[PDB]
Structure formats: structure tokens, C-alpha cells
Amino acid sequence: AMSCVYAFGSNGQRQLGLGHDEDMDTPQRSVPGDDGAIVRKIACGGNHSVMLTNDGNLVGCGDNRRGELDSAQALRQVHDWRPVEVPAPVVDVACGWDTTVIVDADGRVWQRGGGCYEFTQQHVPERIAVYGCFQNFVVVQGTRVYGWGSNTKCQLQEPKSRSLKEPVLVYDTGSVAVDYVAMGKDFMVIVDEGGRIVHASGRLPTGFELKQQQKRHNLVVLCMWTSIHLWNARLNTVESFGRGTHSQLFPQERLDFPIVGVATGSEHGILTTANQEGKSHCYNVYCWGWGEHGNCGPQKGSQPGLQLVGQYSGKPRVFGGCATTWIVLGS
Amino acid sequence: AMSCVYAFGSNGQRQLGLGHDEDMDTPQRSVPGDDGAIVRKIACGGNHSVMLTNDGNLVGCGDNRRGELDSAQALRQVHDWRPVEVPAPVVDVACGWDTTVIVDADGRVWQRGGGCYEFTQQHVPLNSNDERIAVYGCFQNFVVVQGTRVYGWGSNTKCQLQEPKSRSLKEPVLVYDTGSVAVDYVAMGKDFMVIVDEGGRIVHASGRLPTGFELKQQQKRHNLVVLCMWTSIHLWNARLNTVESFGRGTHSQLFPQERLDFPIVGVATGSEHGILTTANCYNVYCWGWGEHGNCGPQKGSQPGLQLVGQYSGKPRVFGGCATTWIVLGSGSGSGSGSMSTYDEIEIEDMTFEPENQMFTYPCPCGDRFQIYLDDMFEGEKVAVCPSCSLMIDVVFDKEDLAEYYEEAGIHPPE
Amino acid sequence: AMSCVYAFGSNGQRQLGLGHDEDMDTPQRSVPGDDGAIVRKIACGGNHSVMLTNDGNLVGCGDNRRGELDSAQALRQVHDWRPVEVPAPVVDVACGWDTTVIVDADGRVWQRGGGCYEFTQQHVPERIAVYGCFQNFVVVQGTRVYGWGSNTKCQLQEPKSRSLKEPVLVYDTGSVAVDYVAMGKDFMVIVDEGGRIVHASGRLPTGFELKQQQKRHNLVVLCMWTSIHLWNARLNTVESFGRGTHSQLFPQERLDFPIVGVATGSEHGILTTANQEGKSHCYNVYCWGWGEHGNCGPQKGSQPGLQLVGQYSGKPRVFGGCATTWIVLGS
Amino acid sequence: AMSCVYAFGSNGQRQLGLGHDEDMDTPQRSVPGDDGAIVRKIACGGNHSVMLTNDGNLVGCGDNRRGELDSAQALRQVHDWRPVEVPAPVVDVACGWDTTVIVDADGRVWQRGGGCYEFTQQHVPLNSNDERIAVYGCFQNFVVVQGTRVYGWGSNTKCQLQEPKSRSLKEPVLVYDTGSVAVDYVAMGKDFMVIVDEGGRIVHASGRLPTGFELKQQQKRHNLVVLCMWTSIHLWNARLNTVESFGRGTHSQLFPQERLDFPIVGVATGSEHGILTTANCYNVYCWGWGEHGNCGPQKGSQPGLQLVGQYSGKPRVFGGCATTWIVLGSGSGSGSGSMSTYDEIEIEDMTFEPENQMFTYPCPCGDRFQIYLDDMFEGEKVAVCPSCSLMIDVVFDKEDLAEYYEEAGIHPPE
Amino acid sequence: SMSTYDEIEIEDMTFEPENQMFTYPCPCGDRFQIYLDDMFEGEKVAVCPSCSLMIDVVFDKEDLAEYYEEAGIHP
Amino acid sequence: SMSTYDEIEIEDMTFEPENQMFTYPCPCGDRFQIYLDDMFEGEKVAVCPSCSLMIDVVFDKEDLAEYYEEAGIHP
Ligand SMILES: [Fe+3]
Ligand SMILES: [Fe+3]
Ligand SMILES: [Fe+3]
Ligand SMILES: [Fe+3]
């Protein structure tokens, strides 16, 4: 029972937990204080990163100049992985640009950062999950989807209202339960357990016609800051919608390997495929999109196409951040 | 951050930047020194190639027996891509047969080559505002376009600048003057010239026009895109999805009047060959005279379109004298794989810092895009990231700036 | 009434009539003593060249160390175009490696060269024509085909007999008349007026299956030293058979221009096409095959494909030699 | 006369000979200096490329921090194609990880690199006749094959030379010895080795063979063509028209066991990738590990064959460490566009000149191929043209020479 | 009898008095060339040495007198 | 948990006592690398800095004592 964590990419604020502030272009072993408890989720802000283990503990590293990590206001940066002070054991975690949001075992939602150095409870009206990106957060319970934060693009409600401090009702189904919420910079895509898009607010990237996508079944929706990506298991490919200025658009070339996992960072994608060519089956992890900081591998030119960053015997879990890539392995 | 520059065609003076002098019939990667650079625009002469970068630098390669590139008279040829010395950061660049003309950020027009081994300033009467200054050049003529007005100099044997005939004009004269609509660009041939406004209309043409091209008949049309070879004019008709060609066409320069299956998204011309870009991902074709490989492996100059490359993102292409340039991820434009502006943010979503008098906005790398209050008063809307090469556009008016001057407690220069 | 002659290629013995002994890679104006009489045929040896005008005159230039041109044994090389002494006005001419064969107005066949400095009549048993290449000559009259010279490959008869001084009966049809004889180094291809191959002796280059080619109609047969080329007007292409070590094999790519003329030298081809793209129609002349000496144009690397050497308003007549190319224009 | 050498793949130390150090995913023309040269064979190391020409010269580019190319210790890297100094005209060349081994016309084996900045002779016991001397090398082992016998040196940690294990063997030892049939070639991997005779039979194998490869089962087969990657063996089965692969294949090195539509005419391997050549004109494919572009634009190492080029004439390909070389018109071989032997002429058709003691034959350029009587007594049959680059083979026996010695009035050394 | 790429006035040709030759830029980077001595004999076609193309030089015999004088040579 | 390209014996690795690092040639031209300090802590995987690939170094703890001594350093 052990989860190894490998990280690479942007590291200017030591948000990779490697101890140093140098950008990496190959997977580096990121060892916390424990490294014995298994990893549940790795949420990433702009310059900070938090790691939620399955024991309710939450460690973090990176920038703290906006209070996204520790309550010590004189603590500007957390050098290595450090325990994040929480009012109660954490069940789920999410990060905004300079904020951190947790959901504890008591069902309470807490938010720190964005100038606020103290964990402040967000009062939101059975499984409870939290999702966040940029300047927005969302809490999902059953069929109801509550969200707060920015609203300059009508990602929460009507009309354009700069910001909402109090959690509002973003969307209700209100029959089939909501599985997750894939959110970008100023937009949002709500998906049910069936696998179909049920709602989408904010400004969606070009080409993404909402009414046409709501008729499709069994989709896995991923979101970068300025693009939406749809994992189509049936066709074994990823459909991308957006400007694609820096190769964020997934290569429409034939994928011979079976896709078994897809994740996205701020402006890059992480693909996990099944390599079955040997006597033993393994897993290839690819990266596509903007990778100047090495978050896509040694080739940092953001050229179109997949880039192989690693190959593992066990199926890895991957997480994306702001020009950072996290690969989690099971020993 | 790196532009993928492909080059092929005539390489007699190493103007392809490949180190060797062998003619290429398939797109070769041309890498400016080490790790390359972000390439904004490529201009081409008879035997020299000029490559403008995103930060206003000029890198060049090719012949130098006329002083097109380096000031060293002893240097007859530039082996590989070498920095072309400039008096100021370059905004725009054009080339002639053996000349290189630039336009700097200060708004001055400099010209080297043609015997002169030093950048001599060309004195064209211009204004001092955000009317940007564009330069265009071909053969023995250059043209400067600020807005509405078009100034030019060089040869005048065919009356392409004024009347009557003159062997040369050293000092720039007013070629043509609108009107109402600002001049978009000037398509130039060997001894002729075609002026187009932003409405896609042919406002004026001078010099020896190729046969079959009646100026009065074409001036009535609009939404046209005009391209020019040395001895032929090519009108991109997006509406009917075809290119109309005018000239002898003794070497297949006349565009194939066959119904294309793909929509045309880009047309450029070299000296005597054309480069077509279509959709489907993105196909690049070549037609016309190509016995130097500038049209692909088939160098027989047969009629039709040769596929020379297919790309995921829309490339911008440049034509030279029997040469063809294909650039991926330029600086900048718009579209897939363009590596252009990351996003356009409105000033109301921007984070204003009174103490620093600058606007910041979160960058996906972890840093922040930034733009100064003073620079925006001067008409700048581009915010750059001090870490990575990502840029954003700030959407604002001069009226919007007044609010932030009042918040910072500073009187604006109004 | 005037024929301009343009030449280029191998010129080591001044066989281009340009006066100098420098190899040319672009068409050079070759002006004889007359240049007013129209050219009927230009025959080429290894290092000598002769030009037959329609007035019965025959001029020549090049090597004479084997007596292929002038009877003056002390004359080793003919600097510029010079009248070739003939016993009678010439109707047809042909050249071997170091030999010259003419057919006069009296119907007599004369041969000079190959060590013999005097024109010596060849006694051969109505139109009379002569064809020659390398170490063999052929005289065609009606249906009968007579030939002499080398026989080491059974190009004349059976068995292998080193050489035949006396003209023998190579082949009789003997119904339909014989149009011409396309001959290579050590082989031969006989064609009738119908346009079909009727006979082929000597060692034919690989791939050329004789029995299969004799069933085809309307073919124009060309021969290099070690390859056979078939002009197919119907398909508008040239079928090549041989090793093709130096691009002698005609490019099987689609020819958009109508082929209006084909000629071959020792190891290279000359194609004439009709360029109809302008308001005025003109003619493109291409070259393919081995062209180190510039006989194919400025590109002397013998790379595969056609090479444009010129473009003319009137349909040119082309002739091939030993790494030399002759383009004849009408003023 | 010029060979068209295409190169792509790993280019970290400029080993592609393109001047830059950017990895290429499409075949780039590599031009040795000016006007290039006729390329016979290309050998590849870890970070250096060696190119043997038709006249016995070595031209190289790449790393030099181990002395693989130049003797100058100060020179850490060779920028472009530069002449590699040789003690004598080179007949054959091979490369190791950081080593270059040649075989000269005198029959001596020289080795540089691996610390040594000078060509030191390797003393392998050979004979003095027309049993030609071939050299083969990979990783840390080299092998010299004259005929029947196979000598080698280098690493011995996996017992690929003899028994038992040794960290290194500086002096060459007899690896394996036939028998009857002469050894055709030796396919070499990282720590293993496969020896094949002219009958296409695996006569001997040593070292750590990849998994699934039973030596005793394969020795029973014949007419096989053996290729080797670092960690895999590949058998070209022309009869069933397929390549049989043996190894882990964790990066698609295992050849696609799908029925090919075209007949296989050529198979070569790099360090961990394969290059397939098929007919139809001539298509070149790549499979295996290619995340450096050595397999084409797709660098995901997915299973299958990537088309990287199509050619009119059959090219010969060479594999390196994450690099791929394609040569058109080499020196020499056989086939279309090979620029090989022009023709083979029998001595009875040859023109003998007693006064000059040489045989001549008409060349299509106007000159004459020529070969000396003395050289033919020593076993030479190639007649060359003193003007152009055309060559012919003279078909004769030592018995045939007696006639011409009697005609010239000269006693032969018999 | 030549098919020409363009017709050029003699005033537009670049004259080189050193070697009595007229030149003009060619779309391939090279230059069409034609000798003064040839033009006096009636020659009107300039040739590029690296390409197929040809141009016609438009001139009269009396237009040559100026360039002969510039080279310091009489016809 | 890593998928490795090959298994290498420690005797086959190139040791650099200057910076206490083990290297081994990589099919891309570069070298798999692994630090002695890491190997003493149980690390067994060498990594190439320019490529995806990884190898396993086969060694026991007592095999490290020789290389520590060669570098002049104690664990
Ligand atoms: Fe940034
Ligand atoms: Fe020759
Ligand atoms: Fe030209
Ligand atoms: Fe590597």
C-alpha cells in the first residue's frame, strides 16, 4: 500500500515538491513527509499544489503570498511538502488560481487563499464533491450544482455580475445525478452519471456547439483554460474544441493504442494508453499541447502531436496543473 | 517557443539557410543558428533571404556582393543565418532584387543593398500616430504604406510611380492617394504595382500590367485578394473559390481553372510560381514555374497543383525568386498552431495594481501577463508574460483609462 | 528557309561545332559554314558529329583519329564545321562509334572510319535508308533489312561471330514494309510502317519481353546503348526497359503535356512536348537520363525526372549523340 | 555524379550533418561540404555519423568528446561534414558507441575513439588474397570478417566473443570459425552477435540473445536475412514475405505481423527502430521506437509502419541511434537509380592495346573505359572512365590473360 | 524562333563595359546575358546560364553605339 | 512500478567518481543516469534526460562499497 508521485513542468515557486525551484522536463520523484499513504487527488493552483491522501490528510507546497496554503502570513513560500492545517479531515479538495477549497468529513466546505489567510467556510445547501478552476469553484451534491466566484462571463447565472461571494444554484437536472463538473477559465461543463453533457455556462471555446453535444452519450469531458476536450472511448480518440494556438487541439490521427485515461492541465493534455505489444502489458503516458516549461517532456516547442513521457507497468493516475504534470504510481 | 521554418527551391547562393548550395525540391527545415527563433515574416530577394523575428531582429543568409545583408564588402556571401545589423527594432521588412528595406519602431525607413553596404534612411513624409507603417518591395521598386497614402521609389521606366518615364527615383514620391478607405496592402510585380484597400477593392494600378488585365473592369469588383508574380497578376476570388490569373502563362503560372475540392484559405506568390493553401488538415500546393524544385519534386513546370506538404495547423507561406518558404507557428496571425495571441481579455477582468501602475492577468504557466498604464495611453493593448512567450490582448478605450488614473492618484497626460 | 542548330553536352573533341572544346550545359548556337540550308539529319559518333542538309551536302566536326571525318590522315581533329568529302551527294547518313556511313543519290552505300581513312563502298542487295549505332550499321530497303559489323551478341545472325565485313540479311518481313530500325549498343529493334515491332536481335535489356511487345500496335521505338524506350502516344507516356542505373528509365509520372517528339542519345533521352497554356502555343524540350556533361541541362546529377532545357515557338527537331543533345529550329 | 543522402532523427550533437542540432521527423538532405560526394556506406555511432565515399575517403560529423572523428582533443564537436583523416584508402567502415573502425586497401584494421584520439591499428591475423575484409560494429564490440573466419574484440561481459566473462578484450580473438561456406555478414546487437553465411543460414550466435529466440531452432532454417537492434533480432523471411521479430517490443520494435501488400525488398535496423523498403515505385517505411522523429512525424512509438518516403529508384538505408539515413545513387550495388556498374563487358569484346598494356572500351560520353593488364592479374575486373564516373565490369579468368601477354610480347608473373 | 519569357528594352538591361555584356535579373536569382558583339550581328535573345528561360532584347542597331562608346570600343 | 527498457548489471554501468553518478548508453545517443547516493537508499532505476526510457540497475547494497571507495567517500 504505497503511492509514488512523479512531477514535472513549471516549478518557479517550488510547486512540484522537489525542494528546488527549477523547471523540469522529465518525471521527477516528489516525496512528501509520508509517502506511505496512498494518493487520492492532486489539485493544482497557479503556483501552489496540494495532495490529498485517503487518510484525510492534506499536504501542500508552493506559493503562499495569497494565503493559499498556510495561515502564517509571513510565510511567503512553502519549500517542501508540508501539512496543510485543516479544521477537519479532508474528503475532497480543489484549487483556483490562488485559492484552496476542501470538503471535510462533516460535510462542510472551507475556502482559503485569494488574500484570505484563514480557512473560511462556504455555506452550501449522499455524496458531496468539489471542483474548481481559475476564479471559480463548484460544489456538487446529487443533482444540484452550486458554484461561486467570478461571473463576468455568466458561468454561474444571469447577468454578468463580476463576482458572487455566496454560493448560488448553477444548475439542477433534476432527475439523473451529476457525476462531475469539467470547468475552464471562464466556462463550465456539467456531466451526469449517464455520460452526457447536461449543461454548459460561461463563454465556451469556438466550435463547441452545446445543443449538438447534448445528444451524445458516454462522453468524458476534460477542460483546459481555453478549450474543451471530449474523450470518445467508442472511436478511441479525443475531440478538441478551441483556438489551438499552441497545439492544444488533440491530434486527429489514428490512435492504435487503447486510451485508458485522459487528464488536462491549464493548457496541455495528459494521455494514458495501454501498450500491449510486449508479452507483458504496460501503459504509455503521452502529453500534448503547450509545454514550454517541460510539462510535456524534453521537447518544449509545443509542436503538434503526442509526446511520450514515460512507460509504467501499472496503470498510473495523472493530474494536470498550471504547466505542471503529475503522474501517480502504485508500488 | 520556436517557429518551424521550411524552405525549398533555388539555393545557388545558400539563400535557403541550409548551409549547402544545392537546390531542394522538398521542404527542408531551416534553423536560424541554435534553437532557432520565432519568425514573424520572411522577405526574399534575388539571392538573399531575410527573416524578421518577433522581437524586431533581422537574421539573414545568401549573397552579399551588393551589400544586401552584411556591411563587410569583403564578405561576398553569408554562409548560414546571421544577424543583420539594424539601427532600431524592426516592425516590417521587404526585399528587392539586391536590396533590403526595413521599417523601425521609431517609424523610419532604412534601405541597404544595391551597391550600398550600409543602412541609409529613406525620407518618406509620414505621420506620428498609430497609423502603422508597412513596406512592400519587388525587383527595383519599394513602397511605403502608412494609411490612405502610398509612397514609393526606385525604377520608373514603366511609369509605376509617376509620369513620365525615369530610369530611377532616389527620393520617394506620392504614388497614389485615397480617398476614404485605408490601404490594406500593395501587391507588386516586376515593373508594375497594384494597390488594394481594406474593402478588397483595387483602388489603383500602375506600370506595365500583364496582358488580359483590364484595370477599369476590375476596379468595379470588391472583396478581392491580389497577388503578383513578376509577369502576372493573380486575383483570389474567395466567393467562387478560385484564383483568377492574368499573364502569358508559358510556364503554368496561370492558376488551374479546375473546380477545387477544398476551400482556399491562403494564396501567395514567388517570382514566377504560386503557393496554394487549402483545408480538408491543411494542404499546401504549388503551381507555376518550378524547375528549381520550388514547386516540389516535379520540375517540369507542368500545369496543375503539386502537393508539397500537409500540416495540422494553418501555415503562412512566402514566395521568393524560385524559392518557397513555409512557416509553422509564426508571430503571429491567428488560427491553429499559430502560436499567436493566447487570449483577448477585457480591461474589466484585468487586475490593476495602483502601486505599480500596471495591469496583470493570470498566465497558465503560473506567472502573470502584464501591461503598463502609460503604454496603453500610447495605444498599446498587448500584455506580455515575463516568463513564457504567451501574449494577450487587452480590450479597452482611452476613456476606460481615466478610471484607473483616478484610483492610483495620478493625473493622466490628457 | 533556314535551320538553326543548337547543341550542348560532351564537347571534349569539339563535336558540338562550337569551336571550343568545353562541355556545355545550355543550348549553344552551332553555326556551320552555310547555316542557310535546312537540316535533314544530325548523326553522332562517339567523338564526331555530322550534319546532313537537304542539298546533299554533309558537314562534320570532331575527332578524326580513326578517319571518321576527313581522308587527311594527319588531320587528327576537325576544329569547326567542315565539308565532308563525298563521292556523291548524300541522301541519308549514320554514325557508329568511330565510323561514318552515307547513302548517296546513286543508291550506293559508303563507309569511312574505324581506322579506314577512305570512303569504302558497302555492297548491299524504292526507298533506301541507313541506321547505325556503336559497332553496327543497318541498311533498310522496302521489307529487307541488311546489316554488318559486330555480331558478338547475335545481332545480325547465328552464331556469335565477332564481326561481319559483308552485309548480311538480318531480317525479312516479308510483306509490310520496314519503317526504321532502332538500334542500341549490341541489340536491334526492327519496326514496320504499321507501328509494331516485327523483329529484335542481339541482347535486349532486362524486362523487354519480345513476344509480348510484338502484339502491340502504333509504337515508336527508341534505343539508348543499354535500354529500349517505347513512345506510347495513346497513353501519352514513354515505357522504358533497362537497368536504369543513371535515371535512363522514363518517369512513369503523369505527363500533362502532349508528347510530340522523342529522341535518345547514347544514355539519355530528349522529350518534346506541346505547351498549350498560353494564348500562343509553344513547345517544351525536356531531358532525362545520364547527364554529367550537361547534355540534360544545368542539373548534371543524373537525378530522376524531366529537366526543361528550352522552350520554342516552332516545333523543334531533336537528335541525340554520345552525351550530346542537338535541337534544330526553323527560323 | 552525386549521391542524394537523406537524414532524420536524433540530432543532439549535429550528427545529421545539417548544421543545426534540432531533431528531424522528415527526411532532410544532408550535403557533405560543397557539391557533395558519392556515398558508398554510412556507419553510425551514439552521437557521430561516418560516411564512406566511393574513393576511400571518410567524411564525418557529430560528437568528438571521445575522439570519434577528429584528432583534436580541443574539438569537442564537429559542426558540419568534415574529412576524417585516414592512414590509407578505406574499403569498409563500422562504428561503436563512441568509436570508429575502418579497413584500408592494404588490409589493415584501424580504430579510433573511446578515449583514443588517434587511429590505432588492430592486429587481427588475416590472409593476403582476394578474400575481402569486412568490418561490423555495434555498442562496445567490433567484428572483422575476411572469409570463413570471424575475429572480434571489445566487451565480453555477456560472453559474445569467448568464455568466460571479461570486462574487455583489447586484442582480437577468433570468435567463430567455419566450416565450408564463407561468412556473408555478422548481425550485431548490444551485447550479442549473430553470424550468417552466404547460404542465409545462422552459423553461430553468442552473447545475450533477446527472449523468444531459440538458436537451435533457427539454425535449421536457410535463406534468412538477419537484422539486429540493440535488444532484438529481426529475421527477414523473403519466402513468406515478412519480418520475424524477437524481443520485448515495449516500443513497437516487433515488426507488424500483418500481411503486407507489397513485396519486401530491403530491411535495415537502427538502435531500436526498423526501416522497411517495399515495391509497388519504392516505398520506405519505419517501425519501432521513434520519439526523436527517426520514424517520421508521429513520435508516439505506436505499432505499425510509418511511410517516410517514396522513391523512383531503390535506395539503401542505414540505421543509427535514433537516426535514419536514406541514400539515393550510392556506390554502388545494383538496380534503378543506383548509379552502380554501367555494364559488364566480356574480355573478348574489349579492345586490347599491347603498346599500353591496357584494355579499353567505348564510354557513352565519348571517352573509353580502361583497365590495366597488371591489375587484372591481381584480381581486378573494374574498368573506369578517366572522364566521367561510369564504371564497367570485365568478365575474365586468369587463363584468359595469358593470350594478351603473348601478343604484347611480355612474360606474365606466372 | 525562341519562346521568350519577357521582352526587355535595351535601356532596361544592365550593361557591363568591362566585358561588353548585357545582363538582366532572372526569376531564379541568376541573370539573362547577351554580348554586345552578338547584338551587332543581329542577336536579340539573352540567355540565363542556370535555367531554361530566355528573353528578347528590344533594340535597334543605332542603340548600340552608346554602349560601344561606354566600353571604349568601336564596332 | 516503472516499465524498463533493459536490465543492466552494475558492473556494466559506467561509474563517474567525480560526481558519484552511474551512466549507461541510451538508444537515442544520451545516457541513462543514476546517483550512488540514491542507490544506497534503495533506488534501482536509471533515467535518461532526453527520452522516455528507463533501465533497471541490478545490484546489491554490498556492491556499492567498491564505488564509494573509488570516489573516496563513505556512505
Ligand atoms: Fe507565462
Ligand atoms: Fe566516360
Ligand atoms: Fe534563370
Ligand atoms: Fe535516451
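Here, residue 1 is simply the first one shown, and the rest follow in order.
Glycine too: its Cβ is placed from the backbone N, Cα and C atoms.
With DSSP states grouped into helix (H, G, I), strand (E, B) and coil, the domain 'DPH-type MB' (E:4-60) comes out at 8 helix, 25 strand, 24 coil. Look at Swiss-Prot and you will find E:4-60 tagged as domain 'DPH-type MB', backed by sequence analysis.
The Cβ neighbour count for E:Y5 (mutagenesis position), using a 10 Å radius and every protein chain shown, is 25. For the mutagenesis result E:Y5 to A (Swiss-Prot position 4), the note given in Swiss-Prot is Impaired interaction with ATS1/KTI13.
Experimental mutagenesis at this site is recorded by Swiss-Prot as E:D6 to A (Swiss-Prot position 5), annotated: Impaired interaction with ATS1/KTI13.
What Swiss-Prot notes for the published mutagenesis of E:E9 to A (Swiss-Prot position 8) is this: Little or no effect on interaction with ATS1/KTI13. Cβ-based neighbour count (10 Å, all protein chains) for E:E9 (mutagenesis position) stands at 12.
Summarising the annotation, Swiss-Prot assigns Fe cation binding site to E:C26, E:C28, E:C48, E:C51.
Here Swiss-Prot describes E:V57 to G (Swiss-Prot position 56) as a published mutagenesis experiment; the accompanying note says: Resistance to zymocin. Sensitive to thermal stress, diphtheria toxin, and caffeine.
If you take the C-beta of E:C26 (Fe cation binding site) and look for same-chain residues 6 or more apart in sequence within under 8 angstroms, you find E:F32, E:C48, E:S50, E:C51, E:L53. If you take the Cα of E:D6 (mutagenesis position) and the Cα of E:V57 (mutagenesis position), they are about 9 angstrom apart, rounded to a whole number.
A 10 Å cutoff on Cβ-Cβ distances gives E:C51 (Fe cation binding site) a total of 24 other Cβ atoms nearby, all chains included. Contacting chain B by the Cβ rule (under 8 Å between Cβ atoms), the recorded positions E:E9, E:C28, E:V57 reduce to E:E9, E:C28. Shown are the binding-site residues E:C28, E:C48; of these, the residue with the fewest other Cβ atoms within 10 Å is E:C48. Of all the recorded positions listed here (E:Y5, E:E9, E:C28), E:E9 has the Cα closest to the Cα of E:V57 (mutagenesis position). A distance of 12 Å separates the Cα atom of E:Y5 (mutagenesis position) from that of E:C28 (Fe cation binding site).
Chain C comes within the C-beta cut-off of under 8 angstroms for the following of the recorded positions E:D6, E:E9, E:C28, E:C51: E:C51. Taking the Cα atom of each, E:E9 (mutagenesis position) and E:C28 (Fe cation binding site) are about 20 angstrom apart.
All protein chains considered, the CB of E:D6 (mutagenesis position) has 20 other CB atoms within 10 Å.
Summarising the environment of E:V57 (mutagenesis position), the number of other Cβ atoms within 10 Å of its Cβ, over all protein chains shown, is 21.
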